[PDB]
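Written below as structure tokens is the structure these notes are about.
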Amino acid sequence: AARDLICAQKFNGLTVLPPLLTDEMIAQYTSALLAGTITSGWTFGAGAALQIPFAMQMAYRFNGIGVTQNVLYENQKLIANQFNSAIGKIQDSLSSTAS
Amino acid sequence: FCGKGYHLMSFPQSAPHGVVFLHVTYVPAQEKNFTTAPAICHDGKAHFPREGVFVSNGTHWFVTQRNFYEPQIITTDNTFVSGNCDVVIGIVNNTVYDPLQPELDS
Ligand SMILES: *[C@@H]1O[C@H](CO)[C@@H](O)[C@H](O)[C@H]1NC(C)=O
Ligand SMILES: *[C@@H]1O[C@H](CO)[C@@H](O)[C@H](O)[C@H]1NC(C)=O
């Protein structure tokens, strides 16, 4: 007990309550959101999820920032590789930095 | 931010100590599958929709607006050209109609 402050807290009437949603449920929610985004774009936020090929959704986004979609289609492998490299950097940074 | 769906308009109503917003939204209703393509190859040139998306009913290719199925013939007023037919992944061949060809023929 002495080597644990939680025991003193509990002995003096101070307790921590668990969240209603478990970590598994929150991960389920995040995976549902991710699946909706990568399969249907923004359609599942407004109504039923409407499937669309991912490259065509990316073309929609490029239109959304004022770039013609042929820029997306003609550089599709370059764009996908840049995204993959950026995700890899996120991974490496998380594996390196502890704070 | 203003209800679920694509916001159209909102109406305020007063309530004690608060406000009630009646959000009017547009919700797409009855979706149908289609075969789609990123671009159309017609004469060694890639074509892309100006505003919509290419859809196939199974045998014929149309362009439609993205949020409401309204299939239209694929024409040069419907599309814009960029490059040849070698870079785009998933391009399909189909005819792109020229409105001025019959007029020149007539
Ligand atoms: C589209 O086809 C798939 C293939 O099985 C089917 O699961 C899905 O329900 C269909 N959707 C519509 C809207 O017809
Ligand atoms: C589309 O047309 C090109 C050019 O003639 C041809 O090489 C290709 O095989 C065609 N694709 C299909 C699926 O018929």
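Following Swiss-Prot, chain B shows residues 1042-1147, kept in their order.
Every residue, even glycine, has its Cβ placed from backbone N, Cα and C.
The Cβ neighbour count for B:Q1071 (variant position), using a 10 Å radius over every protein chain in view, is 6. Here the residue is the original one, while Swiss-Prot reports the natural variant B:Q1071 to H with the comment In strain: Kappa/B.1.617.1.
According to Swiss-Prot, the naturally occurring change B:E1092 to K is described as follows: In strain: Theta/P.3. Counting every protein chain shown, 11 other Cβ atoms lie within 10 Å of the Cβ of B:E1092 (variant position).
Counting only same-chain residues six or more apart in sequence, none has a Cβ lying under 8 angstroms from the Cβ of B:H1101 (variant position). Under its natural variant entries, Swiss-Prot includes B:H1101 to Y with the note: In strain: Theta/P.3.
For the natural variant B:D1118 to H, Swiss-Prot gives this note: In strain: Alpha/B.1.1.7. The structure shown keeps the original residue. For B:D1118 (variant position), the Cβ neighbour count at a 10 Å cut-off comes to 13, with all displayed protein chains included. Taken residue by residue with DSSP, B:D1118 (variant position) is part of neither helix nor strand, so it is coil.
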Could you tell me the C-alpha distance between B:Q1071 (variant position) and B:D1118 (variant position) in angstrom, no decimals?
28
Between B:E1092 (variant position) and B:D1118 (variant position), find the distance joining the two CA atoms and give it rounded to the nearest Å.
11
